[PDB]
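J.: Before I ask anything, here is the structure I am working with.
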Amino acid sequence: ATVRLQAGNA
Amino acid sequence: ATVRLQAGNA
Amino acid sequence: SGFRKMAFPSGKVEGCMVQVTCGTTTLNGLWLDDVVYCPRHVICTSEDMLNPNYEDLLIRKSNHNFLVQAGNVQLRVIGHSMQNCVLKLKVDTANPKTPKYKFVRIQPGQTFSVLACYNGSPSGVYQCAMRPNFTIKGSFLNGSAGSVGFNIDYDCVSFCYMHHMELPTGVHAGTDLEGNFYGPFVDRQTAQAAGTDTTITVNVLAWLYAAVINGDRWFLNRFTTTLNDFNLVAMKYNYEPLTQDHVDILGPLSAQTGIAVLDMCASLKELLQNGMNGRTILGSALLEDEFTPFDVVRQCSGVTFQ
Amino acid sequence: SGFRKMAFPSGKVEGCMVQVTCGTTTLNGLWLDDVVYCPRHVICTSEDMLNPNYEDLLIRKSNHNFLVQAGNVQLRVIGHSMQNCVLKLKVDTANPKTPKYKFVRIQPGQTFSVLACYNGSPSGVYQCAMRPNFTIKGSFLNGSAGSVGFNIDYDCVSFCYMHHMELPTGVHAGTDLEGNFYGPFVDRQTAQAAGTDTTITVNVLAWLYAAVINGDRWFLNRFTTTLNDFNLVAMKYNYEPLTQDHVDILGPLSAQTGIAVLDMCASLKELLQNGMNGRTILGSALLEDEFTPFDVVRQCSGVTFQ
């Protein structure tokens, strides 16, 4: 299970 | 048991 | 993603909090435009608490007897009137930081944030629910009277609660911002007791939906139940009746998770009859009833405020 | 009285939150004076997350590629540098609402308030503890990166945490405000796992003192214990060792309640070996370990902030 980097979207 | 009204003393 | 007890972001209200002093008695007030709202028992002394005749005591007070301080700035009081259990002090300057605001009276089962303040300064913020017996389980010491509860919708603050008193069993009682008490209480140091409290079933169902959304699904069984049959079991365990309106309010969560409401009812029924067998849900070993469906939707969908 | 999980009053921080956009990627930034601090992964795209060479990607960015918005006001970026895992954007106007502030790196076991924000706007505030394995149990969705944790002392805000990422087991990891990660983590979508977590014994003891102060005294026994024997029992149940420094830190609560620390240790040992037998403490059916001794003193004594 990979990490999810919690950046958003424009 | 009576109620305590929670006012200050200053 | 996690699930936590979340309060609304503060600041819009903190700029409105002031100190009101009448002789030796001190408490908090709420400064909106050119009016300050505070509990009327500020005009009483310690002997007056047993049986205060508020009309007689307020007739004897002049404008200059009220010392209102906003941090360092002293505000001049130029008028005063009483509305029910709240005082209204007219002051000579309008608050520049006054937000858009409404006054609302909430229903039992609804939640709100409390801003605990002492000597006109904020100490902390936390969320609470209005219990079915019209009390709240807060955290309040002497000096906290006048602290307010509120909700936010975009830019509008809805004020719903002003704190007044502590009861023997360590529960708390107050008024709306129009000065009417919640429940059968009076602002007197007399014998008063909270009635039998019940568990808000719709909130428990919302919390189980939160758990399912966060991946805790061990309690899901394969059975269903009828509303009447469910309410027969619920009544034995001091749970409130579930109405058809409540099932409709749970509709969006049901659609989101794909689990019919009546299946969750069957699972709650099994939890009630058999216990948790040492297991936890969302880190808790007891069933939680202080999340409304809106609270769950807001937290799990990430609604923000301007 | 009452005992609740209380966050610090906010507002001083909300006036510092901005939106930073680099192409299609958007997150939060912290605007202090004429510098904006944000996570450096904002300059990556979705393919870059696997193995981003940050130096190469940052060499290709000019000042104009960064869109910084404070509500409606657009801010012009006039410089940028990288410090460890954080970006620093120099902007051409100083924030007029900048508070007095410090940067601190906290120790495991310490608590702080988190201000969850999306698209530069705050959603809520809640308290959390730094776990012994250097994770926190928060509530964060996509878009929340750049939200900060803080403490307040009178008028000085101590910033201690910037959020960066979510781990497989649904725990969260981030950095201090100097850009060094807490724990053995890296800002990459790779296989990473939290180590074995332990229970903060001194916090449990603080919570039992809180319970005693609030009148929940059913668990008090008549025995005592030695430190070594206690730590022998504690080790078996995955509890951290109690040190003499911890015993000294619990001194004020012991004096307040008149209960020696070693008696509380004997009572905790009995709770650990025998369970709670269906009883609750402070409304909880599990032992709570997210209150420091300072948290208890603050809440039970009513410390306020200017």
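Chain C residue numbers are taken from Swiss-Prot; in order, the displayed residues are 3264-3569.
Every residue, even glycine, has its Cβ placed from backbone N, Cα and C.
Take a look at what Swiss-Prot says about it:
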| type | residues | note |
| --- | --- | --- |
| ACT_SITE | C:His3304 | active site, for 3CL-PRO activity |
| VARIANT | C:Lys3353 to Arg | In strain: Beta/B.1.351 |
| VARIANT | C:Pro3395 to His | In strain: Omicron/BA.1, Omicron/BA.2, Omicron/BA.2.12.1, Omicron/BA.2.75, Omicron/BA.4, Omicron/BA.5, Omicron/BQ.1.1, Omicron/XBB.1.5, Omicron/EG.5.1 |
| VARIANT | C:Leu3468 to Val | In strain: Zeta/P.2 |
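Distances, neighbours, how buried they are, the whole picture for these features please.
T.: According to DSSP, C:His3304 (active site, for 3CL-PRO activity) sits within a helical segment. Residue density at C:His3304 (active site, for 3CL-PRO activity): 25 other Cβ atoms are found within 10 A of its Cβ, drawing on all protein chains shown.
All protein chains shown were included, and the count of other CB atoms within 10 Å of the CB of C:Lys3353 (variant position) stands at 15.
A coil conformation is recorded for C:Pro3395 (variant position) in the three-state DSSP classification, outside any helix or strand. Note on C:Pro3395 (variant position): other Cβ atoms within 10 Å of its Cβ, all shown chains, come to 16.
The local packing around C:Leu3468 (variant position), expressed as other Cβ atoms within 10 Å of its Cβ over all shown chains, amounts to 26. DSSP classifies C:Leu3468 (variant position) as helix under the three-state reduction.
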J.: Measuring Cα to Cα, how many angstrom lie between C:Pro3395 (variant position) and C:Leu3468 (variant position)?
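T.: Counting only the Cα atoms, the answer is 17 Å.
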J.: Calculate the distance in Å between the alpha carbons (Cα) of C:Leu3468 (variant position) and C:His3304 (active site, for 3CL-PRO activity), and round it to a whole number.
T.: 40
J.: Using Cβ atoms and a cut-off of under 8 Å, determine which of the recorded positions C:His3304, C:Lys3353, C:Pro3395, C:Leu3468 neighbour chain B, and list them by sequence position, or give 'none'.
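T.: Filtering C:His3304, C:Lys3353, C:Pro3395, C:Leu3468 for a Cβ under 8 Å from chain B leaves C:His3304.
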J.: Using Cα coordinates, what distance in whole Å links C:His3304 (active site, for 3CL-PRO activity) and C:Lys3353 (variant position)?
T.: 18
J.: How would DSSP class C:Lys3353 (variant position) in three states?
T.: strand
